[PDB]
Amino acid sequence: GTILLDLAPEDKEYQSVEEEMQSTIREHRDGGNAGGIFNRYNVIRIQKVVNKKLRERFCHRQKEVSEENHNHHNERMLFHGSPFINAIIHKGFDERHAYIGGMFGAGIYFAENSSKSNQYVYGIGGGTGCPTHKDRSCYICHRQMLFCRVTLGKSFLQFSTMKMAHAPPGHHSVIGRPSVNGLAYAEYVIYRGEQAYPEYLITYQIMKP
Ligand SMILES: C[C@]1(c2nc3cccc(C(N)=O)c3[nH]2)CCCN1
Ligand SMILES: [Zn+2]
């Protein structure tokens, strides 16, 4: 199954992932209630997720989407936060765990901003926070998030709630675009687990300002 390769802090690949993560911290409307109060992370390690079977499923789907999208799979690197990160790195993303109540329905959701994904690391609205101290703004406990290859293909642009079970006809993803009366930041949604690969596993802490 899955093998985790350690990236060295001196390598360009580690430094690239960390800078995407650190540079995309945004101020959130909840004033940090969900993800905590911070302006920076302390990155503990960065591992590359290797899984032959998961990679094969992802690459086959990229070929199918490409055939339906003028020979482009339209891949983006995006963040994902979830309390089920262990299941994802071993079994892959799974749309069967997605439920229809989400803003864009039963999809798998990603963000270009790491601080958005940091809000979901411990669950719904940050849940009860870290397992040891029950603190959503814990500065001690190691959190984990993924920085994923996401196959978007033909994206359907959406501004308001649209509870879908699958991608809209003739499309492969939904992009929830920001709007004055809606989202502050874009969110990217897929409806098939094989349209995302959990490429990097980031272990980190949020830092006290
Ligand atoms: C609220 C919801 C969610 N919306 C997101 C928007 C951007 C990123 C993420 C993430 N997990 O990194 C999101 N997760 C709907 C599905 C379960 N959690
Ligand atoms: Zn803690």
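The numbers used for chain A are those of Swiss-Prot, and the residues that appear cover 1105-1313, in sequence.
Determined via X-ray crystallography, 1.6 Å.
From the backbone N, Cα and C atoms, a Cβ is placed for every residue, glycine too.
Copied from Swiss-Prot, the annotated features are:
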type    : residues                   : note
BINDING : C1234, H1237, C1242, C1245 : Zn(2+) binding site
MUTAGEN : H1184 to A                 : Loss of activity; when associated with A-1291
MUTAGEN : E1291 to A                 : Loss of activity; when associated with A-1184
Cα distance (Å, whole number) from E1291 (mutagenesis position) to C1234 (Zn(2+) binding site): 25
Those recorded positions in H1184, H1237, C1245 whose CB falls under 6 A of ligand 1, listed in sequence order: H1184
Recorded positions close to ligand 2 - of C1234, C1245, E1291, only those whose C-beta is under 6 Å away: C1234, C1245
Neighbour tally for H1184 (mutagenesis position), based on other Cβ positions within 10 Å of its Cβ: 23
Sparsest-packed among the binding-site residues, when each Cβ's other Cβ atoms within 10 Å are tallied, from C1234, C1242, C1245: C1245
Candidate with sparsest Cβ neighbourhood (10 Å radius) among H1237, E1291, the listed recorded positions: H1237
Where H1184 (mutagenesis position) sits in the secondary structure, as DSSP reduces it to three classes: strand
Cα distance (Å, whole number) from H1184 (mutagenesis position) to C1242 (Zn(2+) binding site): 19
Among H1184, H1237, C1245, which are recorded as recorded positions, the nearest neighbour of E1291 (mutagenesis position) by Cα: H1184
Cβ within 8 Å of the mean position of the Cβ atoms of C1234, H1237, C1242, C1245: remaining residues of the chain near Zn(2+): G1233, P1235, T1236, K1238, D1239, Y1243, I1244
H1184 (mutagenesis position) and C1245 (Zn(2+) binding site), Cα-Cα, nearest whole angstrom: 18
